[PDB]
Amino acid sequence: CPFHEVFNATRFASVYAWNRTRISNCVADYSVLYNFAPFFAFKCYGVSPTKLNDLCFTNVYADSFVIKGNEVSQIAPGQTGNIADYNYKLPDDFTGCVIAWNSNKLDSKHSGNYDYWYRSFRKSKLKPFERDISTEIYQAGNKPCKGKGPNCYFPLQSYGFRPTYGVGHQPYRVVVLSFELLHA
Amino acid sequence: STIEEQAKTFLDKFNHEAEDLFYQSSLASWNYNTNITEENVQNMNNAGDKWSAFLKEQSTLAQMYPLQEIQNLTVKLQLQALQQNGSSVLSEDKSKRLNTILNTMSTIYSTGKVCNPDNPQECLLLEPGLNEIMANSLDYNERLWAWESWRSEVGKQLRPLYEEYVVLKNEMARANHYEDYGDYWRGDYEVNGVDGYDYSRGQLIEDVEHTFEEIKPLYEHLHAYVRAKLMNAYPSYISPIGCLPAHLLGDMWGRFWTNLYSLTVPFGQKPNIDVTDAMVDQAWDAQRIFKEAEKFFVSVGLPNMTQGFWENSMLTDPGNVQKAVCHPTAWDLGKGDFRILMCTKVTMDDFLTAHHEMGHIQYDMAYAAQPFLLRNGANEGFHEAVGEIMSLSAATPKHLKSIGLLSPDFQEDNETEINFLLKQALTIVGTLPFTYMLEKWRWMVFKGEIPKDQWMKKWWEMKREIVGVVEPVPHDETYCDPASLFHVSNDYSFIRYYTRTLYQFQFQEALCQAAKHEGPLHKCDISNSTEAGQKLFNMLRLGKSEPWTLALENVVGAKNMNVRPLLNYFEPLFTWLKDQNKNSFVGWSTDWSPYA
Ligand SMILES: *[C@@H]1O[C@H](CO)[C@@H](O[C@@H]2O[C@H](CO)[C@@H](O[C@@H]3O[C@H](CO)[C@@H](O)[C@H](O)[C@@H]3O)[C@H](O)[C@H]2NC(C)=O)[C@H](O)[C@H]1NC(C)=O
Ligand SMILES: *[C@@H]1O[C@H](CO)[C@@H](O[C@@H]2O[C@H](CO)[C@@H](O[C@@H]3O[C@H](CO)[C@@H](O)[C@H](O)[C@@H]3O)[C@H](O)[C@H]2NC(C)=O)[C@H](O)[C@H]1NC(C)=O
Ligand SMILES: *[C@@H]1O[C@H](CO)[C@@H](O[C@@H]2O[C@H](CO)[C@@H](O)[C@H](O)[C@H]2NC(C)=O)[C@H](O)[C@H]1NC(C)=O
Ligand SMILES: *[C@@H]1O[C@H](CO)[C@@H](O[C@@H]2O[C@H](CO)[C@@H](O)[C@H](O)[C@H]2NC(C)=O)[C@H](O)[C@H]1NC(C)=O
Ligand SMILES: *[C@@H]1O[C@H](CO)[C@@H](O[C@@H]2O[C@H](CO)[C@@H](O)[C@H](O)[C@H]2NC(C)=O)[C@H](O)[C@H]1NC(C)=O
Ligand SMILES: *[C@@H]1O[C@H](CO)[C@@H](O)[C@H](O)[C@H]1NC(C)=O
Ligand SMILES: *[C@@H]1O[C@H](CO)[C@@H](O)[C@H](O)[C@H]1NC(C)=O
Ligand SMILES: *[C@@H]1O[C@H](CO)[C@@H](O)[C@H](O)[C@H]1NC(C)=O
Ligand SMILES: [Zn+2]
């Protein structure tokens, strides 16, 4: 089953322009990831991970995230925050497994890997499994909005990955395998 | 479309920009401090220019929101910090003159040297030089010669510049809608807002006066003992009942009295505690010292050190290959980067400095969750105090005896305790009057109560009334004595030290009492106590998010400065001083002057 292209890729995407990779037509036997990648985090909120080999899946989607350290705990059902409210929202009956791992050796530069952006501002809320790519200038007042400068802001802000940051600022790659058993 | 939301969004943008900018500035400063190179200086200058320009630009955008419409008590402090005109109140020529005079004063103080008379080829700088003469010489005439000289060439050449410095500083202070520049410094302790926890700017002066009015008898007894002891070294140069001349105190200005330990030791037969030999016999390096400090800190429930801390921080001087400035420092670069910079050799003093700096690092690590503008101490005194409480706790004989660095049969007697108390006293208690006097003089000058032609007439009387020191030679209006100090030539406050000294003993007493200690305070160890660790942590992790009164109440239990622990820590020393000087003269009089 195709996971080498996903879980051993070249490059991933920013949080606001997340992929929805489609995986289909195979038998879920992910023991290879246990040896290839020593997963520090592994949370399955549905059925037991050991019993996951009992049933196969058809319409599972996966996502490509590069987020901070003290941010992965926000990727959980019923949580709140900037990322949960503005980039990626999970359902209450979320049936899948979240997997993350450190990626310092391939996602950092001395000057800075300024290639990952994240949404910070919005005059609205999000809905589960929504993707937005809007780059329109954001209004903060009553006055008409014309470019950046005064209160109008560009609703995209970048990260600052450097090799000598602490654990809470180094990137963890999160691939949310939300395989719903009833729809698969 | 309300205003508080717009202010909040501006704060959100500022927090994200400032983090990266400040990280770059700190990293450049660290790299420059480790090495020495001209292009590194250029890079540091460029980074500082970028940081300053970013701060100045971001200040302008914050002026749109008036402060009076805010009901949050949390964003208010951030906006108040950001909304302050840094140096934009003045005109361009005013700023040019101010920067010119400040740099001129700094350079003049930096490059001061003195030449011995009739020897044009023999000149000495201030440091090294006059410091060695003051600190390790028993001669008499040379000390007087240097004391007269340095002041004579420095004060007369720096007074006129200081006049314009004072004038411009007062002009700026009045421009920023304050009373005077002394009010500008007093404003750091100001907390206004929440009911029950108000602290006006004018209350600090009265608090300082009332608190100092209590330790004066102990200082009197200690000063009488010192004067009695000095009769053996200067038989024919000390007045029997007068004040101690300032030229025989072991320092250029008289800040500390530490250099008198070997001359006023109570029982000199038994030497003090020094654990060097056991340190050498086990082949100790910096790694063992730092891991022992880590073990001590984790013993009370505090977290450990970060994994990167053991890797990115240098512990010993590399040698001749590189060239750094050896001065202990704990660096808070942000974003989970904490490092310690110190040139280490196996000695007890460095073993204590390690604890001091690691406590500093733990305090930095405590408040990492607060916003950027709130990541500092409650005021300008908590930081070194939290540093020093650990040092006081870790150097007691009981702690050294327990950890296996001393003989398991080591009999502690009641004979070394007097020596230890006197050694601590000569460096802690003997400095408070000096700080109090200097701050009083500076505030009186800024307010203006002392006319320009009557400065010395009050300056030398304050010395006699507070520190008990009398000038050895007559002086005229040409001299400018106070400007010779490091913190006077440079723009720096001085009231931090009094607050630190008062706070540290209060913290120590609270932790010892909550730690189930038996006996006098001087034999206390804060080890093995989660009770004293949780209490401290409830203050460590607040940061600047709460008024300092509430932060103090979570540890001490009282919301005001207290002086009882400072007198409690010296109960047996006070008893011995009372016993010893029953047959001597008490107090000092302004009657004897060496020149008359
Ligand atoms: C002053 O303004 C700040 C900023 O708006 C207020 O901070 C907010 O305080 C509330 C709690 O009173 C926080 O709520 C909680 O947030 C967590 C997620 O972080 C959520 O899981 C909880 O269910 C709850 O909603 C809120 O996050 C926090 N906001 C920020 C941006 O820090 C503060 O409360 C205001 N102070 C007063 C006295 O009203
Ligand atoms: C913070 O410091 C403490 C104290 O140094 C660290 O404690 C460490 O805990 C582990 C787990 O108990 C110790 O390892 C071994 O545990 C087994 C039992 O599972 C025991 O049989 C072994 O004899 C051994 O104790 C470890 O030695 C101990 N100390 C050290 C030096 O690591 C803790 O891990 C540190 N953690 C953090 C967050 O920094
Ligand atoms: C993930 O993909 C990389 C890139 O193809 C693999 O890297 C190669 O690993 C082999 C191991 O023997 C080396 O001989 C090659 O030189 C590596 N790359 C190159 C340049 O071809 C990596 O092994 C893959 N691993 C996983 C987890 O599937
Ligand atoms: C320094 O801060 C004061 C705040 O009082 C600024 O004062 C303003 O002065 C201008 C010109 O007199 C008035 O239009 C504004 O309404 C004042 N603002 C307030 C809030 O009183 C002053 O401009 C600042 N100086 C600078 C930034 O150079
Ligand atoms: C204070 O801390 C020391 C830290 O070592 C404690 O020492 C240990 O105490 C237990 C008590 O049963 C002994 O078995 C260990 O051998 C001790 N370790 C040593 C001496 O290194 C000490 O007990 C603590 N204080 C009190 C009163 O409990
Ligand atoms: C994500 O989608 C983009 C679409 O252009 C594609 O280029 C990229 O390779 C995809 N990668 C992943 C991680 O699925
Ligand atoms: C400091 O200088 C030495 C030699 O000049 C060099 O090897 C080292 O890399 C420098 N330090 C840094 C952080 O670049
Ligand atoms: C120790 O205690 C004894 C008790 O009689 C006392 O005489 C002595 O002076 C004390 N101090 C010293 C320094 O021995
Ligand atoms: Zn310190």
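Quick note: numbers on chain B are straight from Swiss-Prot, i.e. 19-614, in order.
Each residue, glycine too, has its Cβ placed from N, Cα and C.
Marked as chloride binding site by Swiss-Prot: B:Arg169, B:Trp477, B:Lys481. According to DSSP, B:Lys481 (chloride binding site) is assigned to a helical segment. Of all the Cβ atoms in the protein chains shown, 22 others lie within 10 Å of the Cβ of B:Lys481 (chloride binding site).
The annotation substrate binding site is assigned in Swiss-Prot to B:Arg273, B:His345, B:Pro346, B:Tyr515. In the three-state DSSP assignment, the secondary structure recorded for B:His345 (substrate binding site) is coil. Over all protein chains present, the Cβ of B:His345 (substrate binding site) has 9 other Cβ atoms lying within 10 Å.
The number of other Cβ atoms within 10 Å of the Cβ belonging to B:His378 (Zn(2+) binding site), over all protein chains shown, comes to 22. Marked as Zn(2+) binding site by Swiss-Prot: B:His374, B:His378, B:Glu402.
Annotation comment: Swiss-Prot describes B:19-607 as domain 'Peptidase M2'.
For B:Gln24 (mutagenesis position), the count of additional Cβ atoms within 10 Å of its Cβ stands at 15 [all protein chains shown]. For B:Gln24 to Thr, Swiss-Prot lists a mutagenesis experiment annotated as follows: Increases slightly the interaction with RBD domain of SARS-CoV-2 spike protein.
Experimental mutagenesis at this site is recorded by Swiss-Prot as B:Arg273 to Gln, annotated: Complete loss of enzyme activity. Does not affect amino acid transport activity of SLC6A19. When Cβ atoms from all protein chains are considered, those within 10 Å of B:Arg273 (mutagenesis position) total 18, not counting its own.
B:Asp355 to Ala appears in Swiss-Prot as a published mutagenesis result, with the remark: Strongly inhibits interaction with SARS-CoV spike glycoprotein. Following the DSSP three-state reduction, the secondary structure of B:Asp355 (mutagenesis position) is strand. For B:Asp355 (mutagenesis position), other Cβ atoms within 10 Å of its Cβ number 22.
Looking at Swiss-Prot, you'll find the mutagenesis B:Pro389 to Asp noted as follows: Increases very slightly the interaction with RBD domain of SARS-CoV-2 spike protein. The DSSP secondary structure for B:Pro389 (mutagenesis position) is coil. B:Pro389 (mutagenesis position) has a Cβ environment of 19 other Cβ atoms inside 10 Å.
What Swiss-Prot notes for the published mutagenesis of B:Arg393 to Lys is this: Increases very slightly the interaction with RBD domain of SARS-CoV-2 spike protein. Remark: B:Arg393 (mutagenesis position) has B:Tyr385, B:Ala386, B:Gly561, B:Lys562 as non-local neighbours, by Cβ distance under 8 Å and separation of at least 6 in sequence.
Quoted from Swiss-Prot, the note on mutagenesis experiment B:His505 to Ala is: Complete loss of enzyme activity. For B:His505 (mutagenesis position), the same-chain residues 6+ apart in sequence whose C-beta sits under 8 angstroms from its C-beta are B:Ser511, B:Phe512.
Taken over all pairs of the listed chloride-binding residues (B:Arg169, B:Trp477, B:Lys481), the Cα spread reaches a maximum of 17 Å, rounded to the nearest whole number. The 10 Å shell around the Cβ of B:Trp477 (chloride binding site) contains 19 further Cβ atoms across the protein chains shown.
Between the CA atoms of B:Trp477 (chloride binding site) and B:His374 (Zn(2+) binding site) there is a gap of 36 Å. Around the Cβ of B:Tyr515 (substrate binding site), the same chain contributes B:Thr449, B:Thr453, each under 8 angstroms and 6 or more positions distant in sequence. With respect to their backbone Cα atoms, B:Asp355 (mutagenesis position) and B:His378 (Zn(2+) binding site) stand 14 Å from each other.
B:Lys481 (chloride binding site) has B:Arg273 as its nearest neighbour among the recorded positions B:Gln24, B:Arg273, B:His345, B:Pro346, B:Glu402, going by CA to CA distance. A simple way to gauge crowding: the CB of B:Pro346 (substrate binding site) has 15 other CB atoms within 10 angstroms, across all the protein chains here. The subset of recorded positions B:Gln24, B:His345, B:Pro346, B:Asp355, B:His378, B:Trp477 lying near chain A, with Cβ atoms under 8 Å apart, consists of B:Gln24, B:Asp355.
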